[PDB]
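Report on the structure given below.
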Amino acid sequence: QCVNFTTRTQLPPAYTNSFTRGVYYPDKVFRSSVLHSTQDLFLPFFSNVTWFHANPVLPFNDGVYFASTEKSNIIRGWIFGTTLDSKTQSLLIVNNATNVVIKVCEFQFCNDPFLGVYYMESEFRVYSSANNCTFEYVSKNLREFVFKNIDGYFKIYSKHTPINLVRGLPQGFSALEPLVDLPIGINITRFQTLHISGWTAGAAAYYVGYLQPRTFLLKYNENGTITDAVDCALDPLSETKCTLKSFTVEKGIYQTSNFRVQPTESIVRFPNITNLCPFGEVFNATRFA
Amino acid sequence: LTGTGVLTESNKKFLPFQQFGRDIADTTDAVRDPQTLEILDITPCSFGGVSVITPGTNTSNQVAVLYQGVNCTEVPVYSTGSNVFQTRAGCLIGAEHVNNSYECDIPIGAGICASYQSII
Amino acid sequence: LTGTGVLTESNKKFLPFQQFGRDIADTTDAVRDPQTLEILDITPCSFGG
Amino acid sequence: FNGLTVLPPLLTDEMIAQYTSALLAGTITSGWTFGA
Amino acid sequence: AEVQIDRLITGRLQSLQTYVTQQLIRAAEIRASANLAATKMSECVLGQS
Amino acid sequence: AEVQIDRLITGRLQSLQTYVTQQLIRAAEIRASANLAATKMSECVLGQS
Amino acid sequence: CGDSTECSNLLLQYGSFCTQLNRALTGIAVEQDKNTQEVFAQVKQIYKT
Ligand SMILES: *[C@@H]1O[C@H](CO)[C@@H](O[C@@H]2O[C@H](CO)[C@@H](O)[C@H](O)[C@H]2NC(C)=O)[C@H](O)[C@H]1NC(C)=O
Ligand SMILES: *[C@@H]1O[C@H](CO)[C@@H](O[C@@H]2O[C@H](CO)[C@@H](O)[C@H](O)[C@H]2NC(C)=O)[C@H](O)[C@H]1NC(C)=O
Ligand SMILES: *[C@@H]1O[C@H](CO)[C@@H](O[C@@H]2O[C@H](CO)[C@@H](O)[C@H](O)[C@H]2NC(C)=O)[C@H](O)[C@H]1NC(C)=O
Ligand SMILES: *[C@@H]1O[C@H](CO)[C@@H](O[C@@H]2O[C@H](CO)[C@@H](O)[C@H](O)[C@H]2NC(C)=O)[C@H](O)[C@H]1NC(C)=O
Ligand SMILES: *[C@@H]1O[C@H](CO)[C@@H](O[C@@H]2O[C@H](CO)[C@@H](O)[C@H](O)[C@H]2NC(C)=O)[C@H](O)[C@H]1NC(C)=O
Ligand SMILES: *[C@@H]1O[C@H](CO)[C@@H](O)[C@H](O)[C@H]1NC(C)=O
Ligand SMILES: *[C@@H]1O[C@H](CO)[C@@H](O)[C@H](O)[C@H]1NC(C)=O
Ligand SMILES: *[C@@H]1O[C@H](CO)[C@@H](O)[C@H](O)[C@H]1NC(C)=O
Ligand SMILES: *[C@@H]1O[C@H](CO)[C@@H](O)[C@H](O)[C@H]1NC(C)=O
Ligand SMILES: *[C@@H]1O[C@H](CO)[C@@H](O)[C@H](O)[C@H]1NC(C)=O
Ligand SMILES: *[C@@H]1O[C@H](CO)[C@@H](O)[C@H](O)[C@H]1NC(C)=O
């Protein structure tokens, strides 16, 4: 139950420094006043984010740091999958006052999928067809999220933080806690955000990012809450902190690593050509027998 | 004769029947090309450790990078940084030479050492 | 969490999502019982020459 | 070289020669009093 | 091929460890000699023994 | 399981042997330092050097 | 390993053997520099005849 639309709200992607956001608890083990050096898929420090403002389709790749700013519970829906149709199993997430709503199966998404709100709200017309499936699950302000999918496990972390500055991302640190886990795996390649309500919304600023494998250095406090993190492969200073496993470094000289000049091309040779076979007489004989 | 390195111009002499020389412990050191019958030589392309000279995390957060025992011709994020300097110890990137004389704070090597004022 | 030792009472506080703590070199030092959800402790029973 | 490297000494031979020359001139002119 | 590389790694690790140990022993000997030389410099050069 | 445990035993034996050797070297150096300290105590404290 | 990927992966699971080797060699080098400095730098100024 959906139609097309006219006002293509296409806006160019602005850019802004990512700063030091996107740190989550990797393991559910308690630790106290230690610096456990770990490597994992993170959001590298000091990148820039594909800021958006109809809503485009984006690739999944490894992961996504889908942050979002909002006032009074704006963003609701999420669509994930490979082909985003009834041919391949798709995934749908709806967040609301309670924790999480999850449906996992093939749907029929049109060019204008939106949940719709009625003004006491009751409307559901994102797709049209739902053939069969098994798993469903039930349970000013910046709402940070993370969407990982590793070895048949889908993981969602979260955090909520009040903000006061209008535009830029905060210059602060806040770790992410594990919220939802699913023992289901699909080769997801794309995802899309859902639109709320014809629709009338242009001020929906949701940032996007990407995760890469690298190594960090987390610091746990006495209560086991991550309060600091140091990237390793960023600059010739953080490498010293990584290799010393300390946050303060004394005056001196420390050996970090070593480099090697890499090969460029190949010049494979062979002995100079000599002693051509006498095929000229055979192929240009006066008379064949 | 598989191998990696750089092929400069050699000035040795082969008797008319050899094909390639070597020096000690079975390491190739010269090859005569199979086509023009001239002798080149092989030198493996350089490697080496790196080191970081920092004046103290509390005092500052800018560092100088030392590439040990490497010619300052093919160094390459600190590809340029500050004024690149060459010394017997290696290529020093991020500090500028000073033609005065002080005491020694952080022994660098080969008769030179650095300190904090920038980094000299 | 297979392991041997003596189980005592502790005062360490776990955030609502951890299960078991550790101190250093991957050595379990605490555990939360999966039924009453309290912070126990672990110490291997003594040895010596 | 096969991954093994030799690092230069911190003091060059010229500076060592300078140390020895200073020591020897001091003991020629001052005696032992310059050690205290 | 993995097993063959295991053999090579074990042999080369053994050789490297032996080399390091010999280096340590000879370094201890050289340090003893250097201490003796420092004592001789402090006692015979800077004064009459 | 015999082969796997043999690999574990060999690795741990190698590590333990290296640790013991390092301990022996450090003990020798410390003993040299202790002899020097005893000499200093017996020569400067108990008389004018 | 000598510029290979499989060898690096195989050696990775052998624990941390390289770190203490480099530590020992670095200690040796620092000891050499200390030896030379303490043997020769017995004076403060630089005299001239
Ligand atoms: C229900 O839909 C699912 C999704 O297409 C179908 O289940 C697939 O069945 C094939 C054949 O056994 C498996 O290889 C796939 O892994 C299954 N996928 C999923 C997501 O279950 C199934 O055929 C459909 N019908 C029924 C009755 O289950
Ligand atoms: C770690 O959590 C504990 C558990 O509450 C905190 O302990 C008390 O917390 C209250 C609440 O702020 C304080 O009024 C008490 O003074 C705390 N007592 C002690 C002995 O700490 C503790 O404050 C937390 N640690 C940090 C750094 O916030
Ligand atoms: C391979 O051998 C051929 C024939 O012996 C060489 O060809 C001659 O090379 C000389 C030197 O450059 C020239 O002056 C002649 O004009 C060439 N003649 C012919 C028919 O090619 C050839 O040079 C050798 N290969 C190389 C790389 O030198
Ligand atoms: C670093 O490499 C350059 C060349 O890549 C060396 O410069 C050469 O020096 C020799 C001898 O002085 C000259 O015959 C060449 O003509 C120079 N080549 C160039 C391109 O300038 C330089 O000497 C090397 N550095 C060191 C310390 O050896
Ligand atoms: C675990 O199941 C048992 C089954 O009764 C309950 O545990 C305790 O039950 C007694 C009643 O016999 C209560 O007085 C206690 O308060 C219960 N303890 C706790 C920690 O709840 C209870 O239903 C279950 N406990 C849970 C889920 O925490
Ligand atoms: C980051 O910023 C640079 C320059 O500001 C810009 O050219 C680039 O498109 C931005 N995004 C990425 C992913 O580099
Ligand atoms: C939120 O979703 C949950 C799960 O579907 C549901 O039980 C709850 O009533 C919903 N609340 C609101 C306010 O929509
Ligand atoms: C993911 O791709 C692999 C390719 O080998 C395939 O075997 C698997 O069934 C795919 N899984 C899904 C959920 O499409
Ligand atoms: C045979 O002669 C023709 C005529 O010139 C020529 O094109 C061809 O290359 C010759 N082939 C051989 C094998 O001699
Ligand atoms: C560290 O640096 C700060 C500022 O330069 C200085 O105030 C402080 O005394 C320093 N600490 C030490 C231990 O040198
Ligand atoms: C090096 O010494 C020369 C004198 O020959 C002087 O002109 C130059 O300024 C000195 N270099 C620096 C960086 O001061």
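Residue numbering for chain B follows Swiss-Prot, covering 546-621, 635-675, 691-693 in order.
Header entry for method reads electron microscopy, 3.1 Å.
Using N, Cα and C of the backbone, Cβ positions are placed for all residues, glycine too.
As recorded in Swiss-Prot, the features of this protein are as follows:
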type: VARIANT; residues: B:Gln613 to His; note: In strain: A23.1
type: VARIANT; residues: B:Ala653 to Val; note: In strain: 19B/501Y
type: VARIANT; residues: B:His655 to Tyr; note: In strain: Gamma/P.1, 19B/501T, 19B/501Y, Omicron/BA.1, Omicron/BA.2, Omicron/BA.2.12.1, Omicron/BA.2.75, Omicron/BA.4, Omicron/BA.5, Omicron/BQ.1.1, Omicron/XBB.1.5, Omicron/EG.5.1
type: MUTAGEN; residues: B:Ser673 to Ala; note: No effect on O-glycosylation by host GALNT1
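Structure coloured by features recorded in Swiss-Prot.
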residue	record	Cβ contacts under 8 Å, 6 or more apart
B:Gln613	variant position	B:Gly593, B:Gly594, B:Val595, B:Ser596, B:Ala647, B:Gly648
B:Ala653	variant position	B:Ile598, B:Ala609, B:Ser640, B:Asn641, B:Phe643, B:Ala672, B:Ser691, B:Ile692, B:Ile693
B:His655	variant position	B:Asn641, B:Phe643, B:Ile693
B:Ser673	mutagenesis position	B:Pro600, B:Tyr660, B:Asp663, B:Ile664, B:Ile692, B:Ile693
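Candidate recorded positions B:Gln613, B:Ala653, B:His655, B:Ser673 yield B:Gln613 as lying near chain D, with Cβ-Cβ distance under 8 angstroms. DSSP gives B:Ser673 (mutagenesis position) a coil state; it is part of no helix or strand. A coil conformation is recorded for B:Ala653 (variant position) in the three-state DSSP classification, outside any helix or strand.
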